[PDB]
Amino acid sequence: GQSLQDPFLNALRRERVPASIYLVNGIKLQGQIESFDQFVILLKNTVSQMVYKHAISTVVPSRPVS
Amino acid sequence: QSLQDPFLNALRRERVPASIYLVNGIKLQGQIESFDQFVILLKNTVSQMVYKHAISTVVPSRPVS
Amino acid sequence: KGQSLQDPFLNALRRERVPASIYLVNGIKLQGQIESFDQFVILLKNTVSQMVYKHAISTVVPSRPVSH
Amino acid sequence: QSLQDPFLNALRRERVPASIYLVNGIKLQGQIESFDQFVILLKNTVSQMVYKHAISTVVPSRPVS
Amino acid sequence: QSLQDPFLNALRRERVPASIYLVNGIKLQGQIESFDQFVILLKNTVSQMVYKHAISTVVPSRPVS
Amino acid sequence: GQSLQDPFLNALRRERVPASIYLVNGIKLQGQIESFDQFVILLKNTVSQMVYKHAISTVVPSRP
RNA sequence: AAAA
């Protein structure tokens, strides 16, 4: 079992870096990666919203993550 | 393992109003009645079946315990 | 993890013959009568019998309540 | 028991014109020459291969038996 | 059976130029150099990998037999 | 029969060639393919962005 | 790249 998806994400979760999730419709949902599974990433901010990964273009971190 | 069954099942028991933004930027604000592997059945004036393959984000209207 | 609300909902909109609206991810309204559905398409019947693709449907909204 | 292969296998068996609308709001009008699982070869002035994942609804030009 | 790989393998052996329309409505006009099950490598000025999950209709520039 | 998605990216990385990444939104993400997993390409420019393959339309390398 |  290997990948770059969980690693990159569980990182911006642990070191809690502010992230910007871009949607395939051109919407910028910016928050913090509380958790994620195989279909959704719960981006938390004022309210915790469940984001389906099938609408995510790119997730750009606000600061590099070790 | 799953974070969707808990999130949705939790917006059902608690009867917390939701918004369900669509991949077209369409806001569907109702209440989660139930859901399966491919849809959720939001309830408002008339219950609707929203395909998850057309759902961008589902922001609750209030945090939830 | 073991239930299919998709076959009910649409089947109940046929046995009761309740008019559905159909919404497309492009923002299109396809209003008609659920004649039959498989695992990928639902055949809406209005002036002609058209095979709509489920992969292009955002929401389907009955025009009045429905029974069970 | 699918209605996608029969419906198409009958809009080709009685050689009926169809519209093969696209999810981009595009209408591809022609005649169904063949299909498989991911494509239907609509042969109009040109023989093009339309990916079913880009098709919203396929509406016949007239009723088909 | 398949109606996809063949059409493409014949749009390669004959070396017909092709237009590949994207779900966005973009026209990538080049020549089909190769394909797997998820991408089709179209080479015009520089070989570009085009994902088939973003292709609507692939119309040839001339009949392919 | 044989994968062409990895060998293409594994060769656009080993040769450190700039690459264009058109998206299904008509977006153009220019950068360098640092790594690639089944669902994602880790294109980098100023910060390492994770682009989802299911949001990419075409990927035109800058040079052969 | 319309926190819509």
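Here Swiss-Prot sets the residue numbers for chain A, with the shown residues being 4-69 in order.
Recorded method for this deposit: X-ray crystallography, 2.9 Å.
Just so you know, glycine gets a Cβ as well, placed from its N, Cα and C.
For the mutagenesis experiment A:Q8 to A, the note given by Swiss-Prot reads: No effect on Hfq condensate formation in both growing and late stationary phases. The Cβ of A:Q8 (mutagenesis position) lies under 8 Å from no Cβ of any same-chain residue at least six residues away in sequence.
Quoted from Swiss-Prot, the note attached to the mutagenesis of A:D9 to A states: No effect on Hfq condensate formation in both growing and late stationary phases. Taking Cβ-Cβ distances under 8 Å and a sequence gap of 6 or more within the same chain, the neighbours of A:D9 (mutagenesis position) are A:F39.
Among the mutagenesis results in Swiss-Prot, A:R16 to A has the note: Almost completely disrupts the ability of Hfq to form condensates in both growing and late stationary phases. The residue drawn here is the original one. When secondary structure is read from DSSP and collapsed to three states, A:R16 (mutagenesis position) falls in the helix class.
All protein chains considered, the CB of A:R19 (mutagenesis position) has 13 other CB atoms within 10 Å. For the mutagenesis of A:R19 to A, Swiss-Prot gives this note: Almost completely disrupts the ability of Hfq to form condensates in both growing and late stationary phases. The structure shown keeps the original residue.
Record note (Swiss-Prot), mutagenesis A:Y25 to D: Almost completely disrupts the ability of Hfq to form condensates in both growing and late stationary phases. The unchanged residue is displayed. Within 10 Å of the C-beta of A:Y25 (mutagenesis position) we count 24 further C-beta atoms, all protein chains included.
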Other CB atoms within 10 A, centred on A:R16 (mutagenesis position):
19
C-alpha spacing of A:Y25 (mutagenesis position) relative to A:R16 (mutagenesis position), in angstrom
17
Give the three-state DSSP assignment (helix, strand or coil) for A:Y25 (mutagenesis position).
strand
Inter-residue Cα distance where the pair is A:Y25 (mutagenesis position) and A:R19 (mutagenesis position), in Å:
18
Intermolecular Cβ proximity, mutagenesis positions A:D9, A:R16, A:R19 versus chain F, under 8 Å
none
